Amino acid sequence: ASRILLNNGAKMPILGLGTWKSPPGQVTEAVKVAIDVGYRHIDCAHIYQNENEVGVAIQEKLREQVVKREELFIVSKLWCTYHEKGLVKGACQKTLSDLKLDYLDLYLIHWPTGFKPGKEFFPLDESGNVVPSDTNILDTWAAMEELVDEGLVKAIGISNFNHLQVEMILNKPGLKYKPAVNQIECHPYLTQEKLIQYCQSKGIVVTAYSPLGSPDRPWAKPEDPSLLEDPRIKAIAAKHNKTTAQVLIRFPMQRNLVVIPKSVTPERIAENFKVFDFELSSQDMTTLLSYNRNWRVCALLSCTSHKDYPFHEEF
Ligand SMILES: NC(=O)c1ccc[n+]([C@@H]2O[C@H](COP(=O)([O-])OP(=O)(O)OC[C@H]3O[C@@H](n4cnc5c(N)ncnc54)[C@H](OP(=O)(O)O)[C@@H]3O)[C@@H](O)[C@H]2O)c1
Ligand SMILES: NC(=O)[C@@H]1C[C@]2(NC(=O)NC2=O)c2cc(F)ccc2O1
């Protein structure tokens, strides 16, 4: 099936288009091509600095009646410098304005770590440490709940939350809305079995980011493992007459995950969507799972002393 049921009663497309690192002069065409070839979910964020341009594409396709607003599933994220109560609505409303939407289908807390508010997305001290905010995540969550009650967002969720942090929200006194989604890094080198089983056991849908191992990550090193070039994965793809990317996107689909590969390349955008026509065997799935090496693309390395840094914990 193309969509998965959320704990808010809405359906979320299991395949979406990622937009981190999509250049502002390429992303409008990338999103327009994506909608034309069947994507109905776009993953966005204010700190990707391209929401205006994503929005231009969405609006054109709504205007052209290629799609109806109800058929789209648009996701964005609250940056770390907006965890204060008083700043959450404005940050949401800036994203809405940029995307030229009157609601978000899903709004996520981008990281559990709050940072000092200001113009800087990564405010730094004299030695390069991130300057934290004393806001705690449960107060941030109440602010996210308010956004649902004001009709600005249909669902709220979290991202890069470890199991104890998901637990903290689930055990929040006075909890009004559970998180719908936890969006986390997930691929055959970071298989996330423990955290996925915890979230799914609680009715929280997991979204897999960097599913192709983010080859365009700004900090890529030559010595790093490459999913797209791993002969073992290429062999599975060749057996199925699919590309390696296509196996990497179908893998999380069969774990009941949502997945959000990024591309600005028209041919790759179309390719990446043709993953509903084949199935990986359970053996293929267990084999892909065996490649785990707890390798992360996104480790937020400037925030390792933050009290809420999520990746000291095993999971
Ligand atoms: N919540 C968070 O903290 C968080 C963190 C990281 C990512 N995300 C979200 O997850 C998305 C996906 O992650 P990501 O951007 O890190 O990386 P990714 O989707 O794993 O990899 C994107 C890279 O793969 C290339 N690519 C795409 N399709 C390909 C194909 N069929 N064959 C060969 N190469 C292909 C893209 O190239 P071209 O673009 O040049 O075609 C780009 O260089 C992001 O864009 C963002 O929306 C969220
Ligand atoms: N260092 C990290 O782990 C993250 C990853 C990350 N990518 C992403 O999609 N969400 C993120 O927060 C990101 C994106 C940026 F635009 C700038 C920094 C950045 O850092």
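Following Swiss-Prot, chain A residues are numbered 2-316, in order.
Every residue gets a Cβ built from N, Cα and C, even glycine.
Per Swiss-Prot, these features apply:
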type: ACT_SITE; residues: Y49; note: active site, proton donor
type: BINDING; residues: 10-19, 211-273; note: NADP(+) binding site
type: BINDING; residues: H111; note: substrate binding site
type: MUTAGEN; residues: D44 to N; note: Reduced glyceraldehyde oxidoreductase activity
type: MUTAGEN; residues: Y49 to F; note: Complete loss of glyceraldehyde oxidoreductase activity
type: MUTAGEN; residues: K78 to M; note: Reduced glyceraldehyde oxidoreductase activity
type: MUTAGEN; residues: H111 to N; note: Reduced glyceraldehyde oxidoreductase activity
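Closest to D231 (NADP(+) binding site) by Cα-Cα distance, out of the mutagenesis positions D44, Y49, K78, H111, is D44.
Under the three-state DSSP scheme, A271 (NADP(+) binding site) falls in the helix class. Taking a Cβ distance under 6 Å to any atom of ligand 2 as the criterion, the recorded positions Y49, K78, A221, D231, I261, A271 reduce to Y49.
Following the DSSP three-state reduction, the secondary structure of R251 (NADP(+) binding site) is helix. Neighbour density for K78 (mutagenesis position): within 10 A of its CB lie 25 other CB atoms from the protein chains shown. Around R251 (NADP(+) binding site), the same-chain residues at least 6 positions away in sequence with a Cβ under 8 Å from its Cβ are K243, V276, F279, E280, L281.
The binding-site residues considered are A221, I261, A271; of these, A221 has the fewest other C-beta atoms within 10 angstroms of its C-beta. In the vicinity of ligand 1, defined as a Cβ distance under 6 Å, the following of the binding-site residues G10, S211, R251 are placed: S211. It is 17 Å from the Cα atom of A271 (NADP(+) binding site) to that of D44 (mutagenesis position). Here the C-alpha separation of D44 (mutagenesis position) and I261 (NADP(+) binding site) works out to 7 Å. Counting other Cβ atoms within 10 Å of each Cβ, the lowest count among the recorded positions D44, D231 belongs to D231.
Annotation note: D44 (mutagenesis position) sits in a strand segment as assigned by DSSP.
Remark: of the recorded positions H111, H241, the most isolated position is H241 (fewest other Cβ atoms within 10 Å of its Cβ).
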